[PDB]
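Asker: Can you keep this structure in mind? I'll have questions shortly.
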Amino acid sequence: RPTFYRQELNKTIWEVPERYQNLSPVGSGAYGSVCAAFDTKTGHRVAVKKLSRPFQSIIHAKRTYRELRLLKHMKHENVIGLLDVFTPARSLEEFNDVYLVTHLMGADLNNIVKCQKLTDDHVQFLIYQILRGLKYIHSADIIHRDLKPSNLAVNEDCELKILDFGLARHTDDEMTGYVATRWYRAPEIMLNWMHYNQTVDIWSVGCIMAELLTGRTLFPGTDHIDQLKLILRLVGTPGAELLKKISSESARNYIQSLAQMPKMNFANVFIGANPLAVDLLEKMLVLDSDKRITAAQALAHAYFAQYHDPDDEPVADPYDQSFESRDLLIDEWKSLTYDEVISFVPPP
Ligand SMILES: Nc1ccc(S(=O)(=O)Nc2ccccn2)cc1
Ligand SMILES: [Cl-]
Ligand SMILES: [Cl-]
Ligand SMILES: [Cl-]
Ligand SMILES: [Cl-]
Ligand SMILES: [Cl-]
Ligand SMILES: [Mg+2]
């Protein structure tokens, strides 16, 4: 067991191993508080996240377990991984606090799309890395559910990592109105049309790739219905085959109230783009999720010919998510989480 020391950073007690030095507040959502630190064992600058109220409800206890299972599993160059997890507790009986440690990320994709000039070669390399990461995540039957520019870390060498997986957090108010939180969402999840699956993440990649090519948001809706009208004007209104797959009768009645529109010419929308980029956007931005290109298929598209290496696009180890259908008490979720903290083995 390492030696721990205590300090107060902005009205919060931090109790951490001596290896972590020079802690400074970086931010705080409703999920926890984050400090930057120097890790003397590895020589990396790190982010240390102290969870808030991890075991306050069954919902919160299961979310804590879900987050630690997911971060312990992810071992890929284009996905955030876990450097360390610790608790100052010496037994299950006094266990209350969970701390997660990752590499400190500088810039997100928003800090390069808004203020930097991008060549086609930059767009090829950035979208290639998102898809390489997604091939890995989807091979474990994990859905990210919240891909958007603020959830993609990028360095000076244009190297990219996916972070901030959807742990089923987002609220109704968070998705309301003129908000980036909704602009990258597939229409079937935005309006609860049907049981969604991993295809929702490829819709989000289409929206991100369009914005790297034009420097503008693709579907900046002022509300859910405004956003749907922007989407259907580009890709066309649904045919009979998709309408059959929408489970809400009321959602089917609403779609049938709209005037029919054909799919637009994407070469006239993405003026001057590489024809191969236009072709790949037509294959991602398909209304029927069954007919969208997959991550594995997209990596073999001619747009990525300069970067594609089928011997360096790995898949994940199998991931058991059977806990998701399990009904447990707060103290049972807390015991499972405690076991996952004490069994953690750091990377080389
Ligand atoms: N996409 C993205 C999000 C957050 C940050 S950070 O500068 O807060 N750095 C962090 C935050 C959490 C974990 C690691 N680094 C940088 C990039
Ligand atoms: Cl230590
Ligand atoms: Cl990482
Ligand atoms: Cl504790
Ligand atoms: Cl964003
Ligand atoms: Cl597993
Ligand atoms: Mg985020």
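Using the numbering of Swiss-Prot, the residues shown for chain A are 5-352, in order.
Looking at the header, which is where the method is noted, we find X-ray crystallography, 1.7 Å.
Heads up, the Cβ atoms here are built off N, Cα and C, so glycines get one too.
Feature table excerpt (Swiss-Prot):
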DOMAIN    24-308  domain 'Protein kinase'
BINDING   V30, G31, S32, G33, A34, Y35, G36, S37, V38, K53  ATP binding site
ACT_SITE  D168  active site, proton acceptor
MUTAGEN   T180 to A  Phosphorylation blocked
MUTAGEN   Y182 to F  Phosphorylation blocked
Asker: Counting across all protein chains present, how many other Cβ atoms fall within 10 Å of the Cβ of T180 (mutagenesis position)?
Answerer: 12
Asker: Specify the nearest of the recorded positions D168, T180, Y182 to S32 (ATP binding site), where nearness means the distance between Cα atoms.
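Answerer: Minimum Cα distance from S32 (ATP binding site) across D168, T180, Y182 lands on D168.
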Asker: Considering all pairs of residues in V30, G31, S32, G33, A34, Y35, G36, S37, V38, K53, annotated in the record as contacting ATP, what is the maximal C-alpha distance expressed in whole angstrom?
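Answerer: Max span of the ATP binding residues, Cα based, is 14 Å.
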Asker: Can you name every residue in this chain, apart from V30, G31, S32, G33, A34, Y35, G36, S37, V38, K53, with its Cβ inside 8 Å of the center of the Cβ atoms of the recorded ATP site?
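Answerer: Near the ATP site, the remaining chain residues are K54, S56.
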Asker: Which chain-mates of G36 (ATP binding site) that are at least 6 residues away have a CB under 8 A from its CB, listed by sequence?
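Answerer: For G36 (ATP binding site), the qualifying residues are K53, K54, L55, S56.
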Asker: Near the Cβ of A34 (ATP binding site), how many other Cβ atoms are there if near means within 10 Å?
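Answerer: Around the Cβ of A34 (ATP binding site), 8 other Cβ atoms lie within 10 Å.
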Asker: If you measure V30 (ATP binding site) to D168 (active site, proton acceptor) at Cα, how many Å is it?
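Answerer: Their Cα atoms are separated by 16 Å.
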Asker: If one measures from the C-alpha of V38 (ATP binding site) to the C-alpha of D168 (active site, proton acceptor), what distance in angstrom results, rounded to a whole number?
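Answerer: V38 (ATP binding site) and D168 (active site, proton acceptor) have their Cα atoms 13 Å apart.
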Asker: What three-state secondary structure does DSSP assign to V38 (ATP binding site)?
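Answerer: Strand, per DSSP.
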Asker: Among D168, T180, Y182, these being the recorded positions, pick the one whose CA is nearest to that of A34 (ATP binding site).
Answerer: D168
Asker: Rounded to the nearest angstrom, how far is the Cα of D168 (active site, proton acceptor) from the Cα of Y182 (mutagenesis position)?
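Answerer: If we compare the Cα positions of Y182 (mutagenesis position) and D168 (active site, proton acceptor), the gap is 21 Å.
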Asker: Just to verify a number: CA distance, the residue listed as 'active site, proton acceptor' to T180 (mutagenesis position), in angstrom, no decimals.
Answerer: 20
Asker: Would you count the other CB atoms within 10 A of the CB of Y182 (mutagenesis position), including those on all shown protein chains?
Answerer: 12
Asker: Can you list which of these recorded positions (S32, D168, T180, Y182) have a Cβ closer than 6 Å to ligand 7?
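Answerer: Only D168 qualify.
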Asker: Inside 10 Å of the Cβ of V30 (ATP binding site), count up the other Cβ atoms and send me the figure.
Answerer: 15
